[PDB]
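Have a look at the structure below before the remarks.
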Number of protein chains: 6
Amino acid sequence: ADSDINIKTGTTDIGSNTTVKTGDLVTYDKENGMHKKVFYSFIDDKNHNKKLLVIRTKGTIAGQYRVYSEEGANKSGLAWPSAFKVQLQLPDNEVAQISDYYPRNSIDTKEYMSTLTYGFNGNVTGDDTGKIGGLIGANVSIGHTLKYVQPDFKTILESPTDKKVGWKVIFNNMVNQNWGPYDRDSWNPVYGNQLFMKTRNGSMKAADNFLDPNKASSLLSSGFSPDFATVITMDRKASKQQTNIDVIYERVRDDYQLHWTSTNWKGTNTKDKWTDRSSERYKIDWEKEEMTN
Amino acid sequence: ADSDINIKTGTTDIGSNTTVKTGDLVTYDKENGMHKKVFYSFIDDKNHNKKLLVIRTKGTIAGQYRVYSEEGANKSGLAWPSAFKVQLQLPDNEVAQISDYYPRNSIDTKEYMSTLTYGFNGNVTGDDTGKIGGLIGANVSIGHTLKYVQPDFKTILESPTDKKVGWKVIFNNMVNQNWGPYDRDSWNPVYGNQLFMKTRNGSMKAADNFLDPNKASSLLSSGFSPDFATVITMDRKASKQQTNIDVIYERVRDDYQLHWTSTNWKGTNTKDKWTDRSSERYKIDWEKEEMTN
Amino acid sequence: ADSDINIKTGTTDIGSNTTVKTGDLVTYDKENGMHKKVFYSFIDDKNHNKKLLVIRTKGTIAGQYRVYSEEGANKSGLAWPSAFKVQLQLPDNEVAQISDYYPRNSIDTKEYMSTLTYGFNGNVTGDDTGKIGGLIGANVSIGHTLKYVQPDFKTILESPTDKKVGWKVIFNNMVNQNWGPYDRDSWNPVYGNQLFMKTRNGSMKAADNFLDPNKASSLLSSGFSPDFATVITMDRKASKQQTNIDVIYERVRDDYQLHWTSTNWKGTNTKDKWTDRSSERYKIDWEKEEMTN
Amino acid sequence: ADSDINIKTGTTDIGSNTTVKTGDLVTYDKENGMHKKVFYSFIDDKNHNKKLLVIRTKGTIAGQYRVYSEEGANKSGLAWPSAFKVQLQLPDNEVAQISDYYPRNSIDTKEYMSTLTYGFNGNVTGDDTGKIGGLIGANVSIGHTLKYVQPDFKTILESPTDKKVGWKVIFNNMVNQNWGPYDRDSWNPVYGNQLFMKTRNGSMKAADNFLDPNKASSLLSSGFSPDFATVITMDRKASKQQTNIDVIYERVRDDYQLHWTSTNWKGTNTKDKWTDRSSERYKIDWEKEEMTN
Amino acid sequence: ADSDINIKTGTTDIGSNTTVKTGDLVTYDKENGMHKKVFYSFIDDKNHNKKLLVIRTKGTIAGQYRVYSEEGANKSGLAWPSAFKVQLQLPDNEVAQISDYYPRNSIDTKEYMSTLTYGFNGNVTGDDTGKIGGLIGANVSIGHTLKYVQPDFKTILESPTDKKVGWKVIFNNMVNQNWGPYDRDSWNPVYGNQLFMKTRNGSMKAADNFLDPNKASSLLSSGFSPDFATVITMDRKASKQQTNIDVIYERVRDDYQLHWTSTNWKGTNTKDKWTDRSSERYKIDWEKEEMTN
Amino acid sequence: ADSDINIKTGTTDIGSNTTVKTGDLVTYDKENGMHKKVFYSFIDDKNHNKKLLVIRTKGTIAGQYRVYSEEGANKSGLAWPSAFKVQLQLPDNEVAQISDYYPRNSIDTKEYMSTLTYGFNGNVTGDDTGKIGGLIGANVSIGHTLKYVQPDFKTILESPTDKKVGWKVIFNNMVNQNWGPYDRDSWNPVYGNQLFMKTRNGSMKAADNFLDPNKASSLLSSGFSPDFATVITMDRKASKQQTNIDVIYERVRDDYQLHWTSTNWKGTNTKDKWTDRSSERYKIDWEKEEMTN
Ligand SMILES: CCCCCCCCCC(=O)OC[C@H](COP(=O)(O)OCC[N+](C)(C)C)OC(=O)CCCCCCCCC
Ligand SMILES: CCCCCCCCCC(=O)OC[C@H](COP(=O)(O)OCC[N+](C)(C)C)OC(=O)CCCCCCCCC
Ligand SMILES: CCCCCCCCCC(=O)OC[C@H](COP(=O)(O)OCC[N+](C)(C)C)OC(=O)CCCCCCCCC
Ligand SMILES: CCCCCCCCCC(=O)OC[C@H](COP(=O)(O)OCC[N+](C)(C)C)OC(=O)CCCCCCCCC
Ligand SMILES: CCCCCCCCCC(=O)OC[C@H](COP(=O)(O)OCC[N+](C)(C)C)OC(=O)CCCCCCCCC
Ligand SMILES: CCCCCCCCCC(=O)OC[C@H](COP(=O)(O)OCC[N+](C)(C)C)OC(=O)CCCCCCCCC
């Protein structure tokens, strides 16, 4: 908070009394279903030290959640998106540098609660025959309760070097049919990984017996639309005013297969089966303030 | 957050010191009961890279929740809106492209809570006859609690290609008569799908025995009014300054039938029975900045 | 959110650098107790496409909650407002159209919580005679908890056509004497519909035995004041610049009668007994920007 | 709160009607994986008393979470970041001084709840033989509940002297596999420190049996990006207008080793095993208002 | 709230259309580890009645939490900061006065909840021999629950006279090892004051057996940074325009000693053992609007 | 809310385009420890109807919590502030009037919750000898829960007449040693009023056995600083432009005495023992817009 040091709010920011030449580039990769788009902005504030360029890789990545293979009613497969990734890179010999990037790793908290209870009890028992009985008792109780919030997909910021910065979205865990949350490594000796399992012992065809995409999380089927910001600074006295950038939109899928053993379905997951990458190279012209490709 | 990179807030946005020519077009489709409307705005900022056009498909889609067929008191049917859809498409040969779209798939979270309890107990029992008894005990308890919020209708963003983008609204599940939430695939061996069932074993006429539309969710009967935004960019040097768009407002209904077997009502649901589509083609004139049709 | 597409906030709105000629018309209908009022505003922004007119039907509708008929102490009646309605309509041959309307159907959510508990137990029992006993036990528990918020009166938006748009307020359910919520269709074999019942088996006069209006919801007795907004657009090249509108403020009452059978009171409800409508026709003059009548 | 003393808000702040010359310097230390960056701003308000300079050490520090050594399946090690540190220092003979620093130690609160319950009980027991029995009882209960929120990593502000100021981020405790929170000093006689333990008695290779980095907290693997602000004031009449600063980005790792004793895995932690420091010296030129190096 | 009297918000404040000459003075007291700093501002609004001066004693006070003395493994001591204080004073003969001071005593609230429960019970017992038994029971329960939030350190405003005003921060109570909150006066017959005790009956060296500073509250080890505001008014017609102020940063430490009696550790606390004061005298020159020393 | 009537926000307020001459007067009453201060503002808006003057009686009142008398170890007393009061009055013959006053009586709410539970139970018992037993049971439960928040000190606004207006702060109730809240009228047959009691049956000296001021609420010891606003209007055509005001800062103390009967301490409270008043008379000069004294 800038106002917490007594500095008037907004004084230290950059971009006042200047003209910013924004832009936009959109490209669709039919092969991988990645509607990538980048929205840039050239800021050159005279009071600043270096020329600036903010790249916002909005785009969108499809889900690709479908049953790829079926072999009769005995067994069938399924491919689902294990994690989405997007990164920006620069040539090793380039002179520009990565300055900032908004979505960053943040610390996570958890509640905690301790309970202690003392008790006392006493009753008097009697019957018709005149018998009289008594009972005196006591009890103690100690309790620990711990609660926290865990999302289905967890965004991460990979260690950003000077030249390349990249994010990542992975599959934390999911709740199926209102049952206990499952994850890729979850295992049960009888049924196995029940992640995307419709019925434990249904009699339908194996390919049919898969969780309906609507029931599952949206990102699995309808894709994930990133919103990431990075800022690139280039010295104003550099001999060359042209730079090249590479943007990647890789998506990683997994193989989930359920198998009918004798009576019930058995689910197995094979992480990191396929990976799809869609890299496009853009060219930056600092002098003209336009990025084209 | 633009201010989190130290850039002055609002610097990177587009639309400053420019005149935007808005508009409006309203049309009602009596056949399907879809009061469709589009509210557009032409933004051509000199500091930007391409001409812009934002389309907000506000409109409204009716519910169409009524008992379509009745056959005596033995059985009767009912049609309800399973899902609402709206999408924008462009001709394959067009040069414009889809840039953005507001309502997007978002990650969902869930609470979690683990509990552990230790116990101790002891009592002394005595009677008139002088008998003295004792009791010492202990117990342990482990508990997992998981809570999350699930809406009745869940909006989704279908995988947006470069040329076409479309949303979708589906029926998650509903609570009937304060009873457990039901959904399309819910089944009970005795009664069956009790989704829109008034009384389990009422003696009234079959057509009468249906959940009152007021009790159910509003969207089922009174319709759903969308609010979706998309932005279309067209290069300023293109030879042709005219483009055509298509807007669709399809709505999908289901068939719900309850049947009197011997004593109680039995309910069955047949998903995706009917679909109603209302597509209108608009023409865009970038040079004059007006969309008409 | 306009700022979520990178457009500067407020750019796409209409009404900048223009003069709006507001107005006001108030009329009271003594027969039906409806203090109806409309607050209009003519907006004609040169950058827009059509002339605009926003109508805000503020007004107010009385409750009319009273004991209409009494027949000795054996039985008596009561009329209460089941639902309030207000709608705007245009002549079929008119050229203007309905564009927007603020209060719209919204999706409703519900919480959900699943619980699972394991237990263990063991005690050692002994007495004076040296007898020693043991006990080992275990238990499991499964719990589903579902919570949601339900208001007394639920506003709805009837399917809006091009020419007419109307809202509606209905009676969801009410809590009486801190007892379980009741509604119009609620029934109990012994007492019946106990909605507005003071005492189950009081000995007072039948007319007296009714819930005090203060205890009940406010809208029942003191009326409901609507706040609804609609916008009408008319093409700027139309031959005729005059339009007629109709505004209706209908209110629906129900008959609630309690009857002394032998020992306790019995309550019965007869929905949709009376309806009161108060329609006034206004005239719109686009050229002069004034609505009068 | 400035407005709480009746002073108009923002009156006492500094930075109005002045030009601030910002800047930026980025450097990457390949050896230690620390993408350090500093964003400075020279403020010289004529109404103020001294020249000002705010340094925001944004940067980023990698996680470095990996299995460094493995010796067959009997045992293997692991190094994880115990704490991240960053500090600014000035030469002892310098004339500038440290004025402020935003992230500061803050007081922490805890909930508290006391419960007291009285009880009464009575039952009548009878059998076919005509025997009649009674039971009267009472009980009391006292309960203390205390709850508070404890984050995984806890930022601290080391005692700031006049010349040097430094922050610190340490490892509070973590929740593993939904089990009770663990910390560095946690110990269990059977298993030991179960902090980063995959399975208690799994049969896999020792190196394999480690908690997946995705499951653990993000900062452990993907690094921690600091955001700390400090302000340096230098008198405007000083003979020398040049100052030197030192910025350090030390990171401390620990050694976590699990050992297979006879049947189950045993985990041991050795705090403060390695420390990595990356110090860079910057030069400040007050007269020209530029920091370079 | 100024707007609650119908006065336009901000009308009654002071500081509009005037120039405020701020300042800053920083000094570090190596002997006591108190990085004291004062940030002043001279406001002389022509519409006001007196000259104004707001002093914000930001500064910072070190924690000084360490084991001062150890005598073998039998016993050892510890000194921790019991309370931090800071006050401003004026000479008795001075003419200026204290007007305001932000952080002020505030009323504290507590929740409350009363519970009442009625019960009923009945079971039918039978065996093979045809014996039939019954049981009818009832019970009542009354419960009072009271919850409130209590911070570790509680800031107070000492009774402010005309000439001197001073704040105070004291040690409310702390939670150790997730156990019941402890305070200075807490006592246990077996162990004693268990405030900063690592293990109840550990076998390590006495000096070693102390709570790790990281586990404890931050203010204990890393110090407390105050933020207090006071405003001084001086008449504009006074003969002398020079005033002297004194600022004190006293810190009070306590002695905590744990002692090995025969088997377990015993902890004893001796409140108010040492006090450290660091007073500096500043000179105020109203005519020149500068405070120097 | 002004914007809820369609009036542009802030239109109806007073104070626009005018100059307000503020002020300040501070006086300390050594005898009673009341640092009283008044902050006035003369507003004369030409569009208004009367001259305005807002008086904000900020000031501060000391706590005066101490053991006044002790008589050996058998008994001792204590005086604590029961209630703080501040009021403004005008001479009866004056022409000015009291218009407004911010802190006003506000309605207080309470939660409420009704619970109902049905149960069922059944078990099968068997032993080695082949005996088989059964048990079928049921139970019902009704519960009322009511929760609300009650502060320690409750501010009130005494009935404001035309000439005088006064506030009041009283002692609602307090929580001692985490035990049930106590108040002035609380009584216990064995111990008595245990409000400020350290230990029930401690053996220390009577004067020593009193609750530590730090443990109690802050206002008891460190005093209460009021913040109250009132506005006085005087007609602009009045013959006399001078008015006199009286400001009072009375504080009421109570006598709390604990007495050693035979084994335990007994506490008694005598409400309204002493009262301290400090009234100062100010003179208002409307023509010159200055209040002096
Ligand atoms: C895997 C299990 C590892 C052992 C964990 C030990 C830490 C938990 C301590 C514990 O049980 O809580 C403390 C309780 C409650 O009493 P306290 O709060 O200590 O008050 C003393 C009253 N008392 C003498 C009648 C017992 O007092 C006790 O009963 C404590 C007795 C000494 C420690 C052993 C307790 C066994 C707990 C499983
Ligand atoms: C479908 C069921 C699959 C098995 C799930 C195992 C995971 C749950 C572990 C569990 O029951 O919780 C741990 C408990 C509580 O004690 P801990 O927290 O382990 O402390 C040890 C104290 N104790 C030796 C007296 C037991 O200690 C135990 O009693 C654990 C014993 C070893 C695991 C088997 C527990 C059976 C749970 C159904
Ligand atoms: C109207 C009632 C329709 C039936 C509803 C079935 C769905 C509910 C399943 C259920 O009861 O929850 C699962 C429980 C808990 O254990 P799980 O979480 O399955 O862990 C297995 C441990 N166990 C073998 C010792 C039981 O394990 C069981 O006991 C499940 C046994 C198989 C399903 C039948 C359960 C009967 C529930 C009324
Ligand atoms: C490690 C344990 C140290 C001792 C802690 C003592 C402090 C806790 C006091 C306590 O147990 O709570 C007070 C209860 C509840 O009654 P009160 O609220 O005192 O009302 C009196 C009614 N009664 C005479 C029928 C009992 O009344 C009592 O039963 C209090 C009796 C005197 C104190 C001893 C209680 C033993 C608690 C472990
Ligand atoms: C240290 C203890 C001091 C005594 C505290 C007395 C204040 C608490 C009163 C109390 O126990 O709550 C009221 C209950 C519940 O019934 P009520 O709400 O009074 O309804 C009457 C129904 N009844 C006749 C069947 C009892 O009705 C009763 O059982 C109240 C009977 C009269 C007061 C004595 C109750 C004993 C409480 C410890
Ligand atoms: C100081 C006490 C004054 C009396 C307060 C009466 C008001 C409370 C009524 C009450 O107990 O709650 C109603 C319950 C629950 O059943 P309901 O919700 O009435 O459903 C009827 C089912 N049942 C016939 C099997 C009982 O049904 C009953 O058991 C009600 C029976 C008639 C009223 C007497 C109940 C006694 C309560 C202390």
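In order, the residues displayed for chain A correspond to 27-319 in Swiss-Prot numbering, which applies throughout.
According to its header, this structure was worked out by electron microscopy, 2.8 Å.
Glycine is treated like the rest: Cβ placed from N, Cα and C.
Here A:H61 (mutagenesis position) comes close to A:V52, A:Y54, A:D55, A:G85, A:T86, A:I87, A:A88: these same-chain residues lie at least six apart in sequence, with C-beta atoms under 8 angstroms from its C-beta. DSSP assigns A:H61 (mutagenesis position) to a strand segment in the three-state reduction. Experimental mutagenesis is annotated in Swiss-Prot for A:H61 to L, with the remark: No hemolytic activity, reduced oligomerization, not toxic in mice, no effect on ADAM10 binding.
Experimental mutagenesis is annotated in Swiss-Prot for A:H61 to I, L, P, R, S or T, with the remark: No oligomerization nor hemolytic activity, wild-type target cell-binding.
When secondary structure is read from DSSP and collapsed to three states, A:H74 (mutagenesis position) falls in the coil class. Every protein chain considered, the tally of other Cβ atoms within 10 Å of the Cβ of A:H74 (mutagenesis position) stands at 20. Quoting Swiss-Prot on the mutagenesis of A:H74 to I, R or T: No oligomerization, altered hemolysis, near wild-type target cell binding.
According to Swiss-Prot, the mutagenesis experiment A:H74 to L carries the following note: 7% of normal hemolytic activity, reduced toxicity in mice.
Proximity of A:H170 (mutagenesis position) to non-local residues of its own chain (separation of 6 or more, Cβ distance below 8 Å) is seen for A:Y138, A:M139, A:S140, A:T141, given in sequence order. Annotation of the published mutagenesis A:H170 to L, P or R in Swiss-Prot: Decreased hemolysis, wild-type oligomerization and target cell binding; the original residue is retained in the structure shown.
Here Swiss-Prot notes a mutagenesis experiment, A:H170 to L, with the remark: 16% of normal hemolytic activity.
Swiss-Prot lists A:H285 to L among its mutagenesis entries, and the accompanying note reads: 46% of normal hemolytic activity, slowly toxic in mice. DSSP assigns A:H285 (mutagenesis position) to a strand.
Within 10 Å of the C-beta atom of A:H285 (mutagenesis position) sit 13 other C-beta atoms, taking all shown protein chains into account. Here the residue is the original one, but Swiss-Prot notes a mutagenesis experiment at this spot, A:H285 to I, P, R or S: Nearly wild-type oligomerization, hemolysis and target cell binding.
A:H285 (mutagenesis position) is 63 Å away from A:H74 (mutagenesis position) when you measure Cα to Cα. Secondary structure from DSSP puts A:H170 (mutagenesis position) in a beta strand.
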